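Beneath this line is the structure, given in C-alpha cells, with notes to follow.
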Amino acid sequence: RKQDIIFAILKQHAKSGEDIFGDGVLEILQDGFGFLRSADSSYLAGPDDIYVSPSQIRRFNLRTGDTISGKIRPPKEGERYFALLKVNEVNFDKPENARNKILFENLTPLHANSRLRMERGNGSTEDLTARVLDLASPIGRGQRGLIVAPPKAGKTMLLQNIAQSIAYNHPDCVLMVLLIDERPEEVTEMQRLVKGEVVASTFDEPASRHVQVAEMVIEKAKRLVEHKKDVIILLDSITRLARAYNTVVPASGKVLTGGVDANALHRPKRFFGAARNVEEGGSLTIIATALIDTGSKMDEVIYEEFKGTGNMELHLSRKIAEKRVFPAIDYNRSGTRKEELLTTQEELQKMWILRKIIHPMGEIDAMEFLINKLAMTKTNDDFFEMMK
Amino acid sequence: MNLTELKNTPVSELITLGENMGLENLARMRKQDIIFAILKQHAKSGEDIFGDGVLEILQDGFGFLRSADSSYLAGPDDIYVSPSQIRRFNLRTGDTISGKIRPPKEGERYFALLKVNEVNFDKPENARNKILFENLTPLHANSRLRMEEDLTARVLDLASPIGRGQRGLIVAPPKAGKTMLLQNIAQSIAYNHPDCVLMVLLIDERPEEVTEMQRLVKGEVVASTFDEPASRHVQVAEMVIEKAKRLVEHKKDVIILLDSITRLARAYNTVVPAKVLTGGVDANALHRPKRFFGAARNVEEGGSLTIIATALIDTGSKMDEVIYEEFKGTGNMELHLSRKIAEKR
Amino acid sequence: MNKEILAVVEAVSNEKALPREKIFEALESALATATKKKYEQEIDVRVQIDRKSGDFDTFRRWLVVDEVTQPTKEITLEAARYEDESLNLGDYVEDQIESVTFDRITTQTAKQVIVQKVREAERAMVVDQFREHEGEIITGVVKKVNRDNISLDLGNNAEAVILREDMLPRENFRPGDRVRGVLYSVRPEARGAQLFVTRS
Amino acid sequence: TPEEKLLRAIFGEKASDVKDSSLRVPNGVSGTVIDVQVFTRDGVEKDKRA
RNA sequence: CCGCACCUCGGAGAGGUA
C-alpha cells in the first residue's frame, strides 16, 4: 500500500514541476534494458521499479550491481515503470571517477596479507569464541573458507559472534550477511542483531529468486571491490544455493552419485571462487557454512567437492556441541594454509607449540584444557606468555 | 486408580472385574490388554486415572515413564512425556513422575500426562529448585554403614568398613561364595539401614537366581537376564544411575548393589561403535562404566551414593583380567576372597 | 524367478528410502492398482508378495457383507460358512487365487506409486527432523479451505494441518495468510500421517 | 527429477508417457495384406520383423 | 547401488466426373 501512496505523491509532486530523486541497484536484463531494484525488498521485482534505458547504459557503461541514484519521472500513457532522466551519483561516487575503472575480471588475485583480528579485547566471556577462532584459523582479507559443521552444532551462535566481532573490531568493512532458504524469524532476528546490511530470500518463493538475489549480491560485491572496498559476505546458504542450482539446472543426462547434475556445481563454485584479494585495491572475503551428515548423500558430495576449493576449514564436533561446550570447534581438524603471511614468527611458533601440545589430547580434553587456560586471563598475550 | 496397583493384581480378579464391567471376553487375553481395556472403560465413565514411573527421555525429545516392576522395560502402557513438559519442569532421566494420566486416543499407544502431582516423591516446587549432582562437593565416606549369615558381614566389617558413599570392589574367583556373600550383604543392608534405597542391579544372570533374590530381600531388585540384549542392559544401568543421581540430588542415601563388573563391561564393549587394546576392549568402551563407578560419592550438602561392586577374576578370559586391572585403579576398596578356603567349605 | 524386481528391491533399497517393507507394500499396491485399471467391471483387487524369490500372485477379493451393495466386489456369509462363520463383518479376505497377469507396461503406474511413497517417506523424515528441532512457534501458509480443516506450509517438503474446532469460531482463513500455531501430536492419517496443529 | 531417469536406466522395465500413434485402417476400406516393406535408416539396428 | 577376508484439421498446381 505504501508504494502506491508514494507513487501518487510523486505524481502529484511532478505535476507541480519539482524534481524527483530515486536510488537502487541496477539489474540489467538479457534484452538490453534493466531496472533499479530496491534494498528493503531484498532485490525483488516490484511494480514501481525504475526503468533504465539502454542508451544510458551504453553512455556510462553500466553493469549489473552498479548503485544508481538520479532523477526519475513518472510513467506516461503506455508505460509501467519510472524512466531514468539523469543519473546523479554512481556507486556512491561521481560518474567521472567510475568511468576510469578496472574490471573485476582483470584484477590480479593474491593471498591474504592483511590480518583481520577477531579478538574483541573487552575480556567478555563471549569473546572466547573469537579467541579460539584466532588461535585456530586466523582470517585475513580475501580469505575463501568454509564452516563445515553438522546440524545442531552452533552455526547460528558462531555466526552471530563472528558478525559482532567484525562490527566491533573492523567497523569500516562492509558486512553483508546473505541468508538464502532460511526461516523468516531467524532472518528478522539476525537483521535486528548485527550491525550491517542483511539481505535474505526465505523458502516462501522458488529458487529463481534465490539465484537472482545471489547474483545481485555477488555483482554488488564485485563492483564495490572494483571501487576499492573490502567486502565480507557471510553466506550460510552455500549448500542450499547448490541445491537450488541443481534443482533449476536443465537435465543433461549425466547425474552424479546422490542426484547431483554434472553442470550444477559450476555456478556455486564460481560464486565461491569469486572471493580473492586484489593487489590494486580492496578484497573480497566469503565465509560460507557447509552442511554435512544431513542424511542426504547429495550434501556429502557437495561438501567433498567444495573441500578441495577453499583454503580454510573450520570443523565443528557434534559431541562437544551435545556436551554444551561452546564454541564446539574441532581444533585438530581446523587450520589455515599460508598462515605465515597473516601471523608473525613468534605467533606462528606459539601456535605450532599449542597444536603440538593439544594434538595428543582428546577433543573434549583439549577443549577443557583450552577453556581452563583462557579463563585465567582476558587476553591471549598472557596465555602465550604463560605457555612458555 | 494406579497403573502399578493394577499391574500387581492377579489375573483372576482382573478377568472377573472386566467381565463385571461388561467387556469382551478377557479369559483368552493378555493381562496388559485387560488393564488397558479396564483403564479405557474407567476413563469413559469419568473417573481420573493416575500413574507413575521413572522417566526415560528418548532421542526424539519425548520421554516415557518406565515401570519398576518390569525392570525398566519399554511397555505398551508407558506414560508419554511431551518435550514441552520436559522443558517446562526441567525434567531429566531418572525423575520419577506421578500425575493424572489418560488412556491414549485413537491412533496413540501411550498414556499422556496432563498434570504432575508429585516429582521424585516430593513437591514439584522443591524439585524445580535444586542443586545438580555435578555441583555437589564430593567427599570420602564419613557416616558408617555397619553391616553387623552375620559371620560374612562381620568379616566384611573387620576387613573393609563400608560407609555412605563408599566405592568398593568385591574381588573373588569363580565358585568362591559370591552368591551367598551378596545375599548376606543385601540382607544386612535391608535390615540395618531400611531407609536407604537398596537396588540389586543384576545383569546377565540366571532367572531362577533372579526370582530367588527378588522374593528374599526387602527392597527393589531390578535385573536383566541373559535373554535380553546388551543394549537393554546398558539402558537399565543408565536408568539406575540416573535415578540414583536424582535421589542424591533430592538428599537421599542410595545404595547401588552392582554385581555386573564383567557383564556390563562386556555389554558396553559389544554396543560401542568400532583402537584395539589388550583383551579386545575399545579405548572408549570403559569410559562409561568408569563414570558409572565414579558417580558414587559422599555429599556434604545432603545425601550420599554408595556403590559396592563385585569383580570377576580368573574366569579364563584375559579381557576380564584387563577390565579388573583397569577398574581397580579407580575405586578405593578391594575385598579379595580365597578359592582354597571356599573349595574346602 | 522374477530377477528384474528382485535386483530392484535389493539394490535401490537400504538407502533410507526403502525400508525393505514399505517398498514391497508400494509395489503390491501398484500392482493391485494396475490390475484394477486393467479390468472394466472388476474393482478392488489385491495382491501380496513379501519374499525375494517368491513371485507375486493376484488373488481377487470380495467384500464380506450381508447386503447386495456393490455386486462386483461383494460376497455373502455362506462363503464364510466354510469357516464356521468366523469371518466377522468388516473384514474382507478370502477367495480362490486366479491367473496372474504381469506386463512391462504396468511399470508406468508402478514407478509413480514408488516415487509417491518415496516422497511420503521424505515427508516423514522431515516430520522427524521437525520433532528433533521442535519447541518454537511456527508460521504457515494455507493452501486450501476444506470442511473443518485447513493446511499449513513450510517450504522444506513439509506440511501441517489445523483442526477447525481448535481455531477461533469467528476467524476464517484464506490462502496466502500466515498462521501461527503450535503442533502437539501427529495422528496416523490414511496414506501417510500428518502433523496436527491446535491453537486452543 | 533427474533421479527417476537413473532408476529407469537401472532396470529394463519400461517407464514413459506412452501415447498411441499406431497406423490404423480407415473406415470402409478393407482387404488382405499381401506385402509388407520395412526401410531402416543407416546405423539404426534392425528389428525382428525387419 | 561405497571398499572381502576369524587372537585371550493447411496453401498452390495437374488430371477427371456430372
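In chain B, numbers come from Swiss-Prot; the residues present are 1-148, 155-280, 283-353, in order.
Placed from the backbone N, Cα and C atoms, the Cβ positions cover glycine too.
If you check Swiss-Prot, you get these features:
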type	residues	note
BINDING	B:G169, B:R170, B:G171, B:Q172, B:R173, B:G174, B:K181, B:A182, B:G183, B:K184, B:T185, B:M186, B:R212	ATP binding site
DOMAIN	B:48-123	domain 'Rho RNA-BD'
MUTAGEN	B:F62 to L or A	Defective for RNA-binding
MUTAGEN	B:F64 to L or A	Defective for RNA-binding
MUTAGEN	B:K181 to Q	Partial loss of ATPase, helicase and termination activity
MUTAGEN	B:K184 to Q	Improves ATPase and helicase activity but reduced termination activity
MUTAGEN	B:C202 to G or S	Does not affect the kinetics of ATP hydrolysis and inhibition by bicyclomycin
MUTAGEN	B:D265 to N	Loss of ATPase activity, helicase and termination activity
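Distribution of Swiss-Prot features across the structure.
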{"residue": "B:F64", "record": "mutagenesis position", "contacts (Cβ under 8 Å, 6+ apart)": "B:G53, B:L55, B:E56, B:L58, B:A74, B:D78, B:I79, B:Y80, B:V81, B:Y110"}
{"residue": "B:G171", "record": "ATP binding site", "contacts (Cβ under 8 Å, 6+ apart)": "B:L139, B:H140, B:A141, B:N142, B:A304, B:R305, B:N306, B:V307, B:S312, B:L313, B:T314"}
{"residue": "B:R173", "record": "ATP binding site", "contacts (Cβ under 8 Å, 6+ apart)": "B:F301, B:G302, B:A304, B:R305, B:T314, B:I315, B:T338, B:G339, B:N340, B:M341"}
{"residue": "B:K181", "record": "mutagenesis position", "contacts (Cβ under 8 Å, 6+ apart)": "B:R347, B:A350, B:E351"}
{"residue": "B:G183", "record": "ATP binding site", "contacts (Cβ under 8 Å, 6+ apart)": "B:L345, B:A350"}
{"residue": "B:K184", "record": "mutagenesis position", "contacts (Cβ under 8 Å, 6+ apart)": "B:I176, B:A178, B:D265, B:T318, B:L345"}
{"residue": "B:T185", "record": "ATP binding site", "contacts (Cβ under 8 Å, 6+ apart)": "B:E215"}
{"residue": "B:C202", "record": "mutagenesis position", "contacts (Cβ under 8 Å, 6+ apart)": "B:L145, B:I195, B:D259, B:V260, B:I261, B:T314"}
{"residue": "B:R212", "record": "ATP binding site", "contacts (Cβ under 8 Å, 6+ apart)": "B:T231, B:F232"}
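Counting every protein chain shown, the number of other Cβ atoms lying within 10 Å of the Cβ of B:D265 (mutagenesis position) is 26. Counting every protein chain shown, the Cβ of B:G169 (ATP binding site) has 15 other Cβ atoms within 10 Å.
With a cut-off of 8 Å between CB atoms and residues at least 6 apart in sequence, the same chain places B:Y80, B:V81, B:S82, B:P83, B:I86 near B:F62 (mutagenesis position), listed in sequence order. Taking H, G and I as helix, E and B as strand and the rest as coil, DSSP gives the domain 'Rho RNA-BD' (B:48-123) the counts 7 helix, 32 strand, 37 coil.
In the three-state DSSP classification, B:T185 (ATP binding site) falls within a helix.
The full span of the recorded ATP binding residues, B:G169, B:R170, B:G171, B:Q172, B:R173, B:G174, B:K181, B:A182, B:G183, B:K184, B:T185, B:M186, B:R212, taken as their largest Cα to Cα distance, is 30 Å. DSSP assigns B:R173 (ATP binding site) to a strand segment in the three-state reduction.
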